[PDB]
Amino acid sequence: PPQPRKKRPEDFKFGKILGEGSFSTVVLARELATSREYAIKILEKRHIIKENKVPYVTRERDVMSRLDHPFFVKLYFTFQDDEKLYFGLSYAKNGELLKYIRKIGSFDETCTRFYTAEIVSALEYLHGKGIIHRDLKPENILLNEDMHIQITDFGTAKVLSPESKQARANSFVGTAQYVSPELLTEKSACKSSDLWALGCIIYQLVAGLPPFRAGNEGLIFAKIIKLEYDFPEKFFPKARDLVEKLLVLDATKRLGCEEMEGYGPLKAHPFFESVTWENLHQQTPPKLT
Ligand SMILES: Nc1ncnc2c1ncn2[C@@H]1O[C@H](COP(=O)(O)OP(=O)(O)OP(=O)(O)O)[C@@H](O)[C@H]1O
Ligand SMILES: Cc1cccc(C)c1OCCSc1nc2ccccc2n1CC(=O)O
């Protein structure tokens, strides 16, 4: 059927800058005809063409248009003018998960469990659609007004082809602290690469820093490939067990991966015994302090 007319910049009142990326800016905007607030991500055509970023921008639009789940930032609309491309996104009022990790230092067990469960639920949805995120990290996990997660940053994501039963993707993308050993060694990622990142994030929620850390990327890569990390004292024992089952060098042996029979066994892990998986997005999140 028809859709709402394409929006234009003059349909909005723009407000504050919410953040700046290397080739994008996100601005808070109110749509004049509805009074709705959106986070509008704006890119300059000349700049993305000159810097060979067109594929990333197209990837982000294509992947986000496929998503329809409460734990992901929503793409409501797109438009362009002579100079710019615009994405109309849901506004995650409470910002990045990373901010809360730093402010609090270490999440308690109830908060670690709840936020971990939301991320697992999101990944189950994404993987079920054959999509690999490839850059999962706390900066890319936003929080809405109700303190539920909103995963974002899909320009480096990959839709695996169902037609060829594709399992592996060949683009070198991600963030050093969270990149999987298979990407470093075999130069390909798979859905299980996101489960490695999950393990790093759970560790970081409890420990305050991700497990493989160093002052530069090459040093981090060396630690990843050797599984060189340790747990701090008082790390919740069931969480430690879970992390140890995700931070596994062989991507086919990570809990939650297809070769380990999927999300059922992961959701059944003892760390999640008290979780009600069915309706997490309607549960009230535990207070962080
Ligand atoms: N939907 C949103 N709601 C609220 N804030 C957002 C939203 N999307 C992005 N932001 C904020 O804007 C920042 C800039 O996002 P953008 O995607 O332009 O770049 P980036 O991912 O931070 O940087 P780079 O692209 O260089 O990695 C984000 O880091 C985030 O803090
Ligand atoms: C992708 C692209 C990059 C640079 C310059 C141009 C001319 C260009 O084509 C836009 C054609 S359609 C389009 N592709 C998008 C990719 C991200 C966000 C908005 C987007 N829109 C405009 C739209 O969807 O209405």
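Throughout, chain A uses Swiss-Prot numbering, with the displayed residues spanning 71-359 in order.
Per the header of the entry, the method used was X-ray crystallography, 1.4 Å.
Positions of Cβ are set from backbone N, Cα and C atoms, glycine also.
Annotated features in Swiss-Prot:
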type     : residues                                                : note
ACT_SITE : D205                                                    : active site, proton acceptor
BINDING  : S92, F93, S94, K111, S160, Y161, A162, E166, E209, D223 : ATP binding site
MUTAGEN  : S241 to A                                               : No activation
MUTAGEN  : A277 to V                                               : 3-fold increase in kinase activity
MUTAGEN  : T354 to A                                               : Abolishes phosphorylation by MELK
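Under the three-state DSSP scheme, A277 (mutagenesis position) falls in the helix class. Spacing of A162 (ATP binding site) relative to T354 (mutagenesis position) is 17 Å (Cα to Cα, whole number). Listed in sequence order, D223, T226, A227, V243, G244, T245, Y248, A267 are the same-chain residues at least 6 apart in sequence whose CB falls under 8 Å from the CB of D205 (active site, proton acceptor). Listed recorded positions: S92, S94, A162, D205, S241, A277. Those with a CB atom under 6 Å from ligand 1: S92, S94, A162. In this structure, the C-alpha atom of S241 (mutagenesis position) lies 19 angstrom from that of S92 (ATP binding site). Rounded to a whole number, the C-alpha distance linking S92 (ATP binding site) with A277 (mutagenesis position) is 29 angstrom.
Counting other Cβ atoms within 10 Å of each Cβ, the lowest count among the mutagenesis positions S241, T354 belongs to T354.
Taking all protein chains in view, 20 other C-beta atoms sit within 10 angstroms of the C-beta of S94 (ATP binding site).
Looking at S160 (ATP binding site) and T354 (mutagenesis position), their Cα atoms lie 20 Å from each other. Listed in sequence order, the residues of the same chain lying 6 or more apart from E209 (ATP binding site) and placing their CB within less than 8 Å of its CB are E166, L167, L168.
You'll find the Cα of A277 (mutagenesis position) roughly 24 Å from the Cα of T354 (mutagenesis position). The binding-site residues listed here are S92, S160; among them, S160 has the most other Cβ atoms within 10 Å of its own Cβ. In this structure, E209 (ATP binding site) is part of a helix by DSSP. When the record's ATP-binding residues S92, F93, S94, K111, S160, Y161, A162, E166, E209, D223 are compared pairwise by CA position, the greatest distance found is 21 Å.
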